[PDB]
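What follows is one structure encoded as structure tokens, with my remarks underneath.
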Amino acid sequence: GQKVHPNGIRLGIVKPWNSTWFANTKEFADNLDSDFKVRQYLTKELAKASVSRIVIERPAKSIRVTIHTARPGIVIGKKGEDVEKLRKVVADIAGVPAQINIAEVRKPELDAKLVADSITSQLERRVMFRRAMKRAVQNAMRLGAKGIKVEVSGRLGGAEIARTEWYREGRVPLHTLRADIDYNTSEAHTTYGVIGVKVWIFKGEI
Amino acid sequence: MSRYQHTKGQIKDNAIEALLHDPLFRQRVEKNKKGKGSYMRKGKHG
Amino acid sequence: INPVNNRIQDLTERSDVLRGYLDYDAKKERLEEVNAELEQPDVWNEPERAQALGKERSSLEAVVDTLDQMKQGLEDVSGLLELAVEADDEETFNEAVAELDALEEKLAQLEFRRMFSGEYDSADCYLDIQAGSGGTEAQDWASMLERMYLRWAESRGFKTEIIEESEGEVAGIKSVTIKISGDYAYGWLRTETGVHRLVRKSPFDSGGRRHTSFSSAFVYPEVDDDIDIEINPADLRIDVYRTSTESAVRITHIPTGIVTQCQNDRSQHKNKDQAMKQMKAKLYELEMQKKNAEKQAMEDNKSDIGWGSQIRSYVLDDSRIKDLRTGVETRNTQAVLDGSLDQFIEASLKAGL
RNA sequence: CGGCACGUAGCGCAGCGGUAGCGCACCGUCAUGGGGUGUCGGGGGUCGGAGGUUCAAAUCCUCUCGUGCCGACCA
RNA sequence: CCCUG
RNA sequence: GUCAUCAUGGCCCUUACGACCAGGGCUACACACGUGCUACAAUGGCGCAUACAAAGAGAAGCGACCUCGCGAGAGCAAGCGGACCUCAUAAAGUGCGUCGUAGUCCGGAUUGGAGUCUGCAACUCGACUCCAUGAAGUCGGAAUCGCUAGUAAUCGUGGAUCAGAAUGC
RNA sequence: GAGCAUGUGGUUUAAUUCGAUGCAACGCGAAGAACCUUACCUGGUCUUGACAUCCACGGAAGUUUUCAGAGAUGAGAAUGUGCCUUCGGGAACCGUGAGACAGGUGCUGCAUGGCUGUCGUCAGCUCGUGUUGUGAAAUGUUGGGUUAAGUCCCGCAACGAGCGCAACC
Ligand SMILES: [Mg+2]
Ligand SMILES: [Mg+2]
Ligand SMILES: [Mg+2]
Ligand SMILES: [Mg+2]
Ligand SMILES: [Mg+2]
Ligand SMILES: [Mg+2]
Ligand SMILES: [Mg+2]
Ligand SMILES: [Mg+2]
Ligand SMILES: [Mg+2]
Ligand SMILES: [Mg+2]
Ligand SMILES: [Mg+2]
Ligand SMILES: [Mg+2]
Ligand SMILES: [Mg+2]
Ligand SMILES: [Mg+2]
Ligand SMILES: [Mg+2]
Ligand SMILES: [Mg+2]
Ligand SMILES: [Mg+2]
Ligand SMILES: [Mg+2]
Ligand SMILES: [Mg+2]
Ligand SMILES: [Mg+2]
Ligand SMILES: [Mg+2]
Ligand SMILES: [Mg+2]
Ligand SMILES: [Mg+2]
Ligand SMILES: [Mg+2]
Ligand SMILES: [Mg+2]
Ligand SMILES: [Mg+2]
Ligand SMILES: [Mg+2]
């Protein structure tokens, strides 16, 4: 069977929206076009700077962009010229005045996005996928996640036949709605094809 | 270039259909990598 | 004038293809040689080798001057077309159209004489599809091959009718004999004698394992069933002898050497009439045995060539069509199985296979 | 050679002054994963050829060319 | 009743 | 199942399998199948009068009122980015009259003429209105499907797509 | 069974684009094909290019036009010639010149990711440690009752745990 998205079923319960503006029908379509543009551009030039979440909001004819990342020092650079130029370019992109807050994220391997980025990095650099999966597993258990399940899919190890390998421990209660299941995916464009990774992290009952 | 030995012997009506009903033009079985004829006892390199 | 440009380009391309298939320089070499030993006069001191030299000389020189005058026609029609585009001389452009049509028709006559060189090529044909030893997959492949050949026959304009069609119980047809009528049908379809190699993901198999089935297309012209001529009184030897009146009749055909006796009836005329019917029956039997022996000899030769019967290969898994004899390839499997084999049959017919 | 028996749909067979019939088979739909069997519903025949009578000819007659049978015996 | 190698 | 949402290993093409425009096609037709709508009628048809909803949409939009037109619609022109205005008068029902079992005052296919609207443009190939015509169909073989309660069955209404264009969702 | 709508197969044509084609394809992708739509055909055109970047050169960008052509397009005529600026400048944007490349709804779902159908919202699927068997393995999960449920009680060489069930929505 196919699974429902943990975030996608838990927006109304425990997971905050990653876009919390309001719009009428007139500005909605090009509004989401603007959100897609800003998100692809900031992930393009924040790909090497350990980005986790991008939460953007339009108060009134302006854009607040909060970047949840794990390396705010390399985000801001040498007294903030990096975030300043990102602010001016995103103001150019959205057509409105812009301001950006950087949120430092404790426990980056307790974050789900960075685990996906790490695992896709070793699958690019040809580190053995099973070892890297275990390495993420003791990362989660050592920093005290209540549960984690990692899944990798595709032509693992250059095999001719694709397959799926998933590791699990602790509790991963997908059917319990109030659970904090932080879930995220990523892809690897390996020389032998596309390798998909999914991460489920259970971080508590409520 | 060597002659083929057809198993129909002396063909007196039609040799093209004779070579069809010879084992040369037989229908051939493919070993599936996965599916029905899927199981391999030993690998190619193991 | 854009169809004129495309048409001159098409004539140039098909002329180059014709030169490549005909090997023009080699035939020109034998033409020059045959001209040389014609120039030495001993060749007319021997009669029959001069007969052969005249035959080969005429053929080689005709092909050579044909290809030469098509080269000259291509270049001067191109130059005068370049004149007619800018100067806009309408009568001279019409002259270009007329001479271009004449050159095209005359090269068409040349390639015509090459491709329909068979003595039975003009007649209608019996074309047969038979599936291999595979099973229902080969049955389906034979049936849809029959569909494709019907589509080709209707596209060409040949009149088709299904003489017999033995079907399979599950799907497809096991064998089918088709009368393809129309002018030059056997000549058009004579390159199809042989084996087709289907490779496709079989639907009849439960696991979706791909299957490699085979089918044969066998075409033969509608030969005239000639009347069996009666035997001659000099060719017969008639004897009468006493039955075991000398009413017993022994008729002997002398040039072949076969006798029939008849002694059961008191009437010598009745004995002779039964002996004459025996003569006619044995002559018909011997003619059938001679025809079957010649057919068996031809089958010995074509069983000797054997593996060469595998003429066509359709890889529907990788979606490629291959004629192994001419070696040609294409990717449009749906067009090929729709019946667009014109390029393949023209390649085979210019090859002469 | 003389009789006498039959030429009916693709096949096997009935009908022998006004009507063309049965079975197998072919087609279409159901039933089955699919094939067979099964169920439903259809169609198909210059009545061997020719010409004579009769209002009308498969049926009556003549000839015809096929296949079968019985006799072609005393010397 | 059967299930192309 | 999807390389035709997208992404992507390999392979193929690069004055062409790439790119532009116009016209045609995707709507054809001896036939077979699937899923639907409307019927074969009186528990109904037709005519007249009069009750009772819920949900949703609307700015290159919904478009009231008034006038013209039998009508589809047209002209002028309020309100509404909306519990306010419009779509929008719900129908089946109820009351009365007629029809009186007939291929019928059932059916509404097909076809002819005359129009309205959108859109550059309605012929291939739109929807709707009027007038005219009135086909098969009298409940359907083997077989087969849905449904345990506000369900089946029936009667209407709205929305997405959308310039226009539902018996579909 | 009938008429019609719609999809499919087959047929035919230039094309009737392609994909789905047991249940789990067949009012399906398509929540809507008159042109574009659309990948199909015919005809007419182009090739660093309809869609990006790089280098060099000439320039504003833009705004009205005329002719021919079905149009793409080709040629011609008027108006603007800025924007910020070390009168060094320089780029929004128009053409040209090449090549590095762009491009494909071209092939492979039997190389894949992602996403979905299906058995089936069926109640199962396992693991840790322990024990038994040489071993594949077994126990746990079986037994007696109970429930929509491997839900629960007790017994039990099993003791615990997880995805499932349930609840939280
Ligand atoms: Mg779901
Ligand atoms: Mg005697
Ligand atoms: Mg058998
Ligand atoms: Mg499916
Ligand atoms: Mg497929
Ligand atoms: Mg067009
Ligand atoms: Mg269609
Ligand atoms: Mg009525
Ligand atoms: Mg609406
Ligand atoms: Mg009737
Ligand atoms: Mg009635
Ligand atoms: Mg309704
Ligand atoms: Mg609409
Ligand atoms: Mg495809
Ligand atoms: Mg189709
Ligand atoms: Mg297919
Ligand atoms: Mg449906
Ligand atoms: Mg069109
Ligand atoms: Mg073209
Ligand atoms: Mg698959
Ligand atoms: Mg032990
Ligand atoms: Mg169990
Ligand atoms: Mg067990
Ligand atoms: Mg129990
Ligand atoms: Mg449990
Ligand atoms: Mg127990
Ligand atoms: Mg539940």
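Here chain C follows Swiss-Prot for its numbers: 4-247, 257-365, in order, are the residues you see.
Backbone N, Cα and C atoms are what each Cβ position is placed from, and that goes for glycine too.
Pulled from Swiss-Prot, these are the features on record:
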MUTAGEN   C:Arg200 to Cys  About 50% ribosome rescue activity with ArfA, initial rate
MUTAGEN   C:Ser205 to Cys  About 50% ribosome rescue activity with ArfA, initial rate
MUTAGEN   C:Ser205 to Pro  No longer forms a detectable complex with TnaC-stalled 70S ribosomes
MUTAGEN   C:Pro206 to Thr  No effect on ArfA rescue of stalled ribosomes
VARIANT   C:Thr246 to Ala  In strain: BL21 and MRE-600; increased termination efficiency
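Annotated features, which come from Swiss-Prot, shown on the structure.
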residue	record	Cβ contacts under 8 Å, 6 or more apart
C:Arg200	mutagenesis position	C:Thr215, C:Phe217, C:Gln322, C:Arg324, C:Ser325, C:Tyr326
C:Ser205	mutagenesis position	C:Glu140, C:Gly211, C:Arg212, C:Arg213, C:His214
C:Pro206	mutagenesis position	none
C:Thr246	variant position	C:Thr257, C:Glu258, C:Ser259, C:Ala260, C:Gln275, C:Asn276
Recorded positions in contact range of chain A, given that the Cβ distance is under 8 Å, out of C:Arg200, C:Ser205, C:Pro206, C:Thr246:
none
Does DSSP give C:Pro206 (mutagenesis position) helix, strand or coil?
coil
